[PDB]
Amino acid sequence: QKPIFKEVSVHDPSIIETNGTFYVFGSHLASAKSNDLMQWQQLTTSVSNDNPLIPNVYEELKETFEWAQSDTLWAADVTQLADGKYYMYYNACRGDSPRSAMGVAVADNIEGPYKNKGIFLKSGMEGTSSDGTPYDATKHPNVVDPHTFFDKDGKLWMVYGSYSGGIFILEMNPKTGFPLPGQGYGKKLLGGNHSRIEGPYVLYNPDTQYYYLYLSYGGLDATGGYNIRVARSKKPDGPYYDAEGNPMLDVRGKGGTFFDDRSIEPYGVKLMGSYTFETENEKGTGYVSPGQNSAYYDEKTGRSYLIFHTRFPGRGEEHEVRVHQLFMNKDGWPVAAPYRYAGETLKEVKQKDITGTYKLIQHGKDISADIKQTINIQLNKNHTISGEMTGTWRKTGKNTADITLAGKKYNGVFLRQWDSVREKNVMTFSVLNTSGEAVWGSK
Ligand code: NI
């Protein structure tokens, strides 16, 4: 009778659809699949010689494990190329330094076996780096966190990076899956000086004609302040800007510093960070450190989805995959549904369904381990917001939410959803201002 969720643990999930099935590939050579994005089936969980994705993995990827001095793999991407085969961009990292290698493996079938084609990037060397100059982690990337994608003109690209020298994009050979020659680490999009920015992902939206670069700010752990951000560009390889028109290219921590959160915070649209709808007298959903996302555009239905992992209030470091639907606002920026996907769609909303009291989450613009708390507001029939904040609300057309709060104009959507914690239907809104600040309302 009610939505059924079956949970899986896939860190850094990278979504791929093939033959009517969705798969996510993550770190530690973990993977899961689903037909409906709600009920997931765990397929693999860890690197070992009995992992079916890569038979005898420690021999198959011997060189990568040797360079990285690790027994595991970090965030994988799988992408199907024109030859119909599946290309896995694998990587490993020592973890205490950007000592890493990235390579590609290929499989006839989605669930493997994947066979190594070779390493094509390294970082953390003492001498000459991939761009011809000696390796410097303040300006050169850690060669991890790949996501490979086609642009609107059939060109193949790979964006990648975590911390260290920043986020880079490489143009790739559509026939071999390897980078085209003579690019070094490729073209820098942002980052440097050990900025807490990783997990880059690009999704082209045909309806707005923008490429959207999703990013994770902060650290992935429960005290890390992980949050999902986004910027956009006319071209796949930049330049990228945020909602205020800040160029992302200059976003980085100060020279001579490590993990300068204060310098990067003001840049990029912040879609989601730690939050809870729960109060002393009411249960509610809540995430700690949501991040490392991929995204999927469904060509049949036209809907978009954010796929990520998250931790949870009170549950330490345990993580699960979550899916939230994305909607494009008037300004051409996405907003996330406040609740995980349960088959909802943008339907007609009537003003009679909107008026009432809402719990309000303001995700803000910071990198903070502080779990955002709700405040109460009222959306009144006279098209005014009153309560712990004030302004005006109006429904544009079918379900577009034009809301003003604290003298700032927000745009997004009204959306009826399922609350899987309270197990009730809720009216929600999800909106975003020109400063890239996101607000969630739940009634
Ligand atoms: Ni990723």
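So for chain A, numbering is Swiss-Prot's, and the shown residues are 27-469, in order.
So how was this one determined? The header says X-ray crystallography, 1.9 Å.
Even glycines carry a Cβ here, placed using N, Cα and C.
With a cut-off of 8 Å between CB atoms and residues at least 6 apart in sequence, the same chain places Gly52, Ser53, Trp100, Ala101, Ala102, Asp171, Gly225, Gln318, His335 near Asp38 (mutagenesis position), listed in sequence order. DSSP classifies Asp38 (mutagenesis position) as coil under the three-state reduction. Among the features that Swiss-Prot reports, active site, proton acceptor is placed at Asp38.
Its Cβ taken as reference, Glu224 (mutagenesis position) is surrounded by 29 other Cβ atoms within 10 Å in the chains shown. Under the heading active site, proton donor, Swiss-Prot lists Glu224.
Annotation source Swiss-Prot lists substrate binding site at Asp38, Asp122, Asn168, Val169, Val170, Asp171, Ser188, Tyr189, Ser190, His220, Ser221, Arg222, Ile223, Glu224. A sphere of 10 angstroms centred on the C-beta of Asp171 (mutagenesis position) encloses 30 other C-beta atoms.
In Swiss-Prot, the entry for mutagenesis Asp38 to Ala states: Loss of arabinanase activity. The structure shown retains the original residue.
Where Swiss-Prot documents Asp171 to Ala as a mutagenesis experiment, the accompanying text is: Loss of arabinanase activity.
Listed in Swiss-Prot as a mutagenesis experiment, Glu224 to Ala is described as follows: Loss of arabinanase activity.
Counting only the Cα atoms, the space from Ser188 (substrate binding site) to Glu224 (mutagenesis position) is about 4 angstrom. Within the set of recorded positions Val170, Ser188, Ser190, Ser221, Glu224, no residue has a CB atom less than 6 Å from any atom of ligand 1.
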